[PDB]
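Novice: To start, I am sharing the structure in question, which I have written as structure tokens.
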Amino acid sequence: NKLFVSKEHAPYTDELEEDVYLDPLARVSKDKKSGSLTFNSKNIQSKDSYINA
Amino acid sequence: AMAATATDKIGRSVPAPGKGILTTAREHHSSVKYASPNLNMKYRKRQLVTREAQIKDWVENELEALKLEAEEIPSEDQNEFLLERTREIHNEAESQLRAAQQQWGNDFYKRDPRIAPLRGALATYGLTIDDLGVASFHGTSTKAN
Amino acid sequence: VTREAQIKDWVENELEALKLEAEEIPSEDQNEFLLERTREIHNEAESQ
Amino acid sequence: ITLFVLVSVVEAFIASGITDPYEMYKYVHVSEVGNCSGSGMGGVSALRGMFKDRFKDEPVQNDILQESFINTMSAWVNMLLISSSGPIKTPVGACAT
Amino acid sequence: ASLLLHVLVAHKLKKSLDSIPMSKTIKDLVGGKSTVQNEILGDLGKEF
């Protein structure tokens, strides 16, 4: 009975929410600790995501 | 010149206001040393004008091939073979032109991550961010909002 | 396919004019003037 | 009705092999995942609690108004599952929404 | 004051007073629904 599993957090921390909404190239990566999909400080507004796009 | 809808984030309070709509200002600043020719109308206009000419002799070139088709296979009931066809050529011509107008005038910033929707919305008319003079707030008179 | 070719030498033609801009006015910090610009050319190319 | 919707949004992502909605955000920006699901009336049950169960002074929630709205189904979907800042256009098409 | 504050907060949440530890806080007992935080808050005003 695990089909629906309510998300108890957004992919962004509250203190990162705005930064994400504003970088069009911001994308999620697997976290190390949690293993779940989050936005990293290092991928929001990066040179590497400009090149890589 | 722009209209957008945006949801917020994961939550549990339905009546709550959020910052989903902030995404209409999203642009990428990871590289902003030198001016983007794309923002420059003088630039775009030249690019269009080239396409305009490019289309011109496409229509000439197409109209030429039509003469060669009529001069060899159609009878003296040629008036409607010529009507239906040249008509269709001029459609396609205008369509191409309209698309070029589109590419360089209307939607030049669509596929650009350095130009935010709000930016370009104003930019198509030669307007800068500073030109947005008035903000009509929802301003519900609630503390939250 | 005609437009495809037509676009092809547009990008060639644009990339040519970029060499002439860098060969005369930008310094040896030319890597990002070249990055930002060729990047933008290829966008416009794909857009067309 | 929100339960129906919730269960199918889940089952539909499964049918698409998307197991964690946030995987969309590996490929797309938060602002480019939208919800255009719609209802004819929907919330028909909360509507009653508002118009009839109140009229009887029966115990009824303080925000049944929330749940009567045609577009709060899509809202709970985004608030429980998706977390998008994409578009949110909600259709009332009656028998053809 | 324990039995009165418990019965009132367990009522606005609709779960037995065993489901509710007085150890917790009103922010945790709600989860996020701030309509129900606003209700428990204003109810205790009319009460104490």
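All chain D residue numbers match Swiss-Prot; in order, they span 1211-1307.
Backbone N, Cα and C atoms are what each Cβ position is placed from, and that goes for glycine too.
Pasting the relevant annotations from Swiss-Prot:
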MUTAGEN   D:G1250 to S  Cerulenin-resistance
ACT_SITE  D:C1305  active site, for beta-ketoacyl synthase activity
Novice: Tell me, how many other CB atoms lie within 10 A of the CB of D:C1305 (active site, for beta-ketoacyl synthase activity), whichever protein chain they belong to?
Specialist: 5
Novice: Please list residues from the chain of D:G1250 (mutagenesis position) whose Cβ is under 8 angstroms from its Cβ, counting only those at least six apart in sequence.
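Specialist: Set apart from D:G1250 (mutagenesis position) by at least 6 residues yet with Cβ under 8 Å, we have D:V1302, D:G1303, D:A1304, D:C1305, D:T1307.
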Novice: Please report the DSSP secondary structure of the residue listed as 'active site, for beta-ketoacyl synthase activity', reduced to three states.
Specialist: helix
